[PDB]
Amino acid sequence: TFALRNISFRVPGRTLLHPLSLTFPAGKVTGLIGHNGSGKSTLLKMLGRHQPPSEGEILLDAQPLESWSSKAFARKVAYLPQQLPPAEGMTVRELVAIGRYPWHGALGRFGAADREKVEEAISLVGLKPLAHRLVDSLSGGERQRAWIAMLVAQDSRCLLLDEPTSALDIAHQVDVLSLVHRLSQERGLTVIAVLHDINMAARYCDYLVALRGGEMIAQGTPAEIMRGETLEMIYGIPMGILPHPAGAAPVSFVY
Amino acid sequence: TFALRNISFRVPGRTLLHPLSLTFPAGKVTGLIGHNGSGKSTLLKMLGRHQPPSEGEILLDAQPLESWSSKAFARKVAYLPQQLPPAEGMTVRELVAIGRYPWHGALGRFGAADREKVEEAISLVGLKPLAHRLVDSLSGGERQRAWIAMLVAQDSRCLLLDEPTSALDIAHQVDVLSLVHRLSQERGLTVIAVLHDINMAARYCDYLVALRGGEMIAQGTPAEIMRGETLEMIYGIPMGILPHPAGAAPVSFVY
Amino acid sequence: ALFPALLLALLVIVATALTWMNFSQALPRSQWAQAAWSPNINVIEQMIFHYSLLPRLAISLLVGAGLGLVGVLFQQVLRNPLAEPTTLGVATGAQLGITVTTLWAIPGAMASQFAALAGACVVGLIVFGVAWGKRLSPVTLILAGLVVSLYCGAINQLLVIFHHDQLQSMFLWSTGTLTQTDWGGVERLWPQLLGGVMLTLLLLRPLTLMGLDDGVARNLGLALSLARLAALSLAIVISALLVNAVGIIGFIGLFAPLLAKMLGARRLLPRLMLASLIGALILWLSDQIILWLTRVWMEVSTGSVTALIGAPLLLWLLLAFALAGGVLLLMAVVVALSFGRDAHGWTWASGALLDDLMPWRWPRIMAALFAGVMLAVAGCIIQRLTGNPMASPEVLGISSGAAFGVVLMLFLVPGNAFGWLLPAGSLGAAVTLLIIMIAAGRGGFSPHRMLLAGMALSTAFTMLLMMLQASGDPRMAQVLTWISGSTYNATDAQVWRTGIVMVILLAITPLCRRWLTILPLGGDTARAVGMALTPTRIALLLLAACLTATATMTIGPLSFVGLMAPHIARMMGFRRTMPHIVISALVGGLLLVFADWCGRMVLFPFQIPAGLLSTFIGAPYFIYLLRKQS
Amino acid sequence: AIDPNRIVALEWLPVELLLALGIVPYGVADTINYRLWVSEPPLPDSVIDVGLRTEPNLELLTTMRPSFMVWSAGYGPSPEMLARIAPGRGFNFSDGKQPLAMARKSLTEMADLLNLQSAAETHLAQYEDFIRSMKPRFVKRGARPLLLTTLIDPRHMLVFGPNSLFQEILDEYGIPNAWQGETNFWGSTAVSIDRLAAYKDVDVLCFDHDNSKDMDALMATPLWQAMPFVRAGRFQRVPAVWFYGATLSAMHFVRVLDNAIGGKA
């Protein structure tokens, strides 16, 4: 699993600079929580090679530097960018064939050899009997599932998603987080998800990383993250924590 | 002071469409909740006069059904776009001043008064500097607060907020809801806000209504509606509710 | 902010020095006050042309201010950072008015009247649509403006092809010489310009709302339909007055607001005033440079030189299968009819007459078909990789670059520069094509800045063509047909070669299916999928460039079909990569075959180039499709 | 070509050469504009119009049986597409200095091809006699420079340069051209009105062709009234002639000059 030792930040944007130091777990959920302009979004865009860093470099796989080929990078990392989203796909069920690009490539693809991967993907993301019979303009609950369809079809070694819980309801976010956790438990997948909600993220996480101001605050398990001091430091408002009656993670409430 | 009778949202088929009828309070806080735009969006879009009422009448404070003067219309209601944030702007003071459009009109007589109102607005929103550099240079929270300042300077009798909570942090959500509630208490005007989070609506709204697809489920005061047995039929997920010493309304947690 | 202020001060001092030098060379300084202020100037010849040298300065300043104003208005109304008065059709409609009142007598202020008529017709066609409500939008507004601009351009092209010796005056009017001989122009423009600035000072808040999003504009209670219609009408009226005063210009109103914003001016009225001043300054500089040129060497126009010097500045500052089978069968049978059917008495080739007329029909129809298919595929690929509906094959600079090379060859060397051994001709056109493609590729890293550079180079090519036509060059007609995209020089061997190239390119195309599918809805998601953004974007650009290159090598520099076939194919209901590609290709092929058959047969003696009939057939159907889906 | 009745021309200058030889043209490209502009050689009405000068209709040509399809070298279709229909030759006409010389050369070439040498000799002899006849009519005026202009609009003017078609006539008559500035290879340049103010003792001769309103709008201004060539009585309007012509256009221009400035000083 890749780790970051970079110091650079969004120096030109909003004038912010702060050193970063973080090592992601081998195969555990990593929840990036904090403010909107705290730096988590820019952190994921740095992880996905959206823009080259100015200082330092992100080490991946423990054996190579940042310089990687596109078809080799995407074969191990699936990026859900949320911002600048794919609008008007104009086709359904074919998005998994788009995600399967780094596997079959442009040449020698044979029109997607071994079609078991795409059907396995569209069946494990959700039991849908309406395949190849949808339109691009639908609700977010099915749009997000169609988005994760190609990401699962990639079967890349890492899943980097920023804001899957956005624009979705608690049922759809429950479904998405349960799918992500089931993927991480079955395939041993390393996932890094950005979620605004503290409790909702912690209920389906294991190694949350909190960002505030410009640097990182904590990097502990949800049990130690549920402390009120950490929430106060990362969100400004003073919130409280109490044990959940049936949930694994305790419930936090704002004052 | 609005009474809506919506038999059909639109002739073409929507995900779910059903008739309903309800009267909004005169000086309370109305909280519209629902699962994404599956029927919840159409209500406030029709109230904003961006959607035809088909076969239903809407009493504008008991004056007429439709086709009213746009000037007095804008002077009466202040609507916020639904996940369509304005990407244009230059100065916060320019924006909050141009928000006073429907009062003086196109050939506005701005050389006289109307300065005390914009001063009171920019003092109420909490912005100490009168005119910043660029309304887009500030963060998302600051530019959205400038938009709320513009809506305040508009001097409206009704305030329609279409998902202000979305794309915002939880602490920012709490702060914006508290500001809106204090504003509604100050001016004694009806405000209708769209909230994705049920707890947020339970906090700073005195009358929550819920539409699961557009059949009009439940309306009531947070003390009147029992969230435990209601949210299960509202959103499907059988989530629980428990009291918290922070707010009088017991907080809801996902099971 | 030191650089813009320093550049402005340098421009002012250079303009003042040039004006001093020109006015001293024209008249001694000791007789200046007696010449300017005296309404009855002395009978001295050296002192009496000040009655014409002074209005040139005033008309230059007024037209520059008006250009800045219309640029700001077109930037705010359409909400686009780039101003485009010419694409709106106000210039083309004015030219159409000039050429229809130059013939058949009936004179007067033709430019303003016809430009206002074109603007009103566009407004009516957009307000009508398919519903009682106007439902006007900027995208369909710009689309219809481009359509009517191309339509009036084609009517003007037909009128000059049939009558070119009697429109030389119009040619000068289309170059913007702004040479004045009396105070009539200033005395007519200053009251109308005063009314324009007065109407601009009013309704400023509607303009501020139009600059913002339409949602908040309707939220604030502004009648967006009526306000946008009134602002557009005012802009069209001012542009019509300006082009009636001087004519076609080198888009000074495209540099005035950008420089005014780069210098500063956050508010609206300061930005308007600074843009007007900067436009006046640019026109002053250009006018003084043109005066110095005519004093030292050659009488060249003003707007053309303005565009030629602004282009480098801009570069520096920068059911499916069934429908497919149906249209294929339709193309087959229509090719059969065009082969069989004639125009000399509307006879039919019953056999013996078919092989006698085949060497003059088969190459022409086959070249037109190949060019149409290839231009449609190129336009569809460009609109897919860019995502803008205004994208056309001219965006690459291929056709404009080739025509630039041909007109440069015609300028540099005299004589039969088409087939002379000493003249480059095709080789010169090709090398200038490659140079223009390289410049457009190196100037714009992003597709949008590449689009801006391509539009600038197209305007420069238009200015050079108008310079060539303004002078009494006997060749301006010949190359004109080549500019109009005529299938008259088609040869059997050339047909075979372009067919081989076309089948090669259409066999390479399915390999780019994944790219043409992921680049849509892409950006960062495309890079996250597994494809390299730039290494494939330059590849698609080179493919489209080769397609357009062989298209202009076959039919000539035309891109109306390459712009219309993708739009019509999308409006038919096809939005999948290969289906949309094949449908647009077949539609463009059948459209260009129909246009060639019309230009060859509708008038038996006179042969009109296929590029004009392509527009004449596509514009009504396209505006019908637009009103059906407005 | 053995039969002179089926000769087809693709440019107006070959038509003028054919009419000078006396050969009856069988087909002319763009005859309406020809009858509109050129008016000295009367073109018959029974002439079948082929089409545009740049794009002559090939199907109409192959429908009839042309024996010689004379065209202008460098203008029109390719030589192979024209030789596929009927044998012919492209004749040179313009170079940028002596257009009338190569016009006479192409006339002699057309005579030698179509076996009409006697007609060309007679025509050239009549041309030289007509030129020598009007010689003493332009000697009493002296060496005053003559200016050849034509009105484009009430703001510009097309002036003939030192390389125009009417320059050999001016040179033979001992009349220097008034324009001594810029010039193009076809003999015409579009200049401003105020530039003509730099010329004092010049005899400006302007041609008219459907531009009377522009002429009135120009002469109504005080700037034009204060010009040096009009205040001395040197500007007169004369009927328009065909600028890019041959020998008949030259005869027409000579007759116009004789009716204008012939026998003034």
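The residue numbers of chain A are those assigned by Swiss-Prot, with the residues present covering 11-265 sequentially.
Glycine is treated like the rest: Cβ placed from N, Cα and C.
Taken straight from Swiss-Prot:
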type    : residues           : note
DOMAIN  : A:12-248           : domain 'ABC transporter'
BINDING : A:44-51, A:168-179 : ATP binding site
MUTAGEN : A:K50 to Q         : Lack of activity
MUTAGEN : A:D172 to E        : Lack of activity
MUTAGEN : A:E173 to A        : Lack of activity
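Listed in sequence order, the mutagenesis positions near A:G44 (ATP binding site) (C-alpha within 10 Å of its C-alpha) are A:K50, out of A:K50, A:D172, A:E173.
For the recorded site, A:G47 (ATP binding site), the DSSP three-state label reads helix. Checking the recorded positions A:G47, A:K50, A:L169, A:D172, A:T175 against chain B with a Cβ-Cβ cut-off of under 8 Å leaves A:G47.
Taking a C-beta cut-off of under 8 Å and a sequence gap of six or more, A:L169 (ATP binding site) has these contacts in its own chain: A:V87, A:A88, A:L90, A:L161, A:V190, A:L193, A:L199, A:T200, A:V201, A:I202, A:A203. Under the DSSP three-state reduction, A:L169 (ATP binding site) is assigned to strand. Using Cα positions, the member of the recorded positions A:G47, A:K50, A:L178 nearest to A:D172 (mutagenesis position) is identified as A:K50. Between the alpha carbons (Cα) of A:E173 (mutagenesis position) and A:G47 (ATP binding site) lies a span of roughly 13 Å. Neighbour list (A:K50 (mutagenesis position), Cβ cut-off 8 Å, at least 6 residues apart, same chain): A:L42, A:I43, A:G44, A:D172, A:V204, A:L221.
Taking the Cβ of A:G47 (ATP binding site) as reference, residues of its chain lying under 8 Å away and at least six apart in sequence are, in sequence order, A:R24. Residues near A:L178 (ATP binding site) in space but far in sequence (CB under 8 A, at least 6 apart, same chain), listed by position: A:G150, A:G151, A:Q154, A:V186.
The number of other CB atoms found within 10 A of the CB of A:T175 (ATP binding site), across every protein chain shown, is 23. In this structure, A:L178 (ATP binding site) belongs to neither helix nor strand by DSSP; it is coil.
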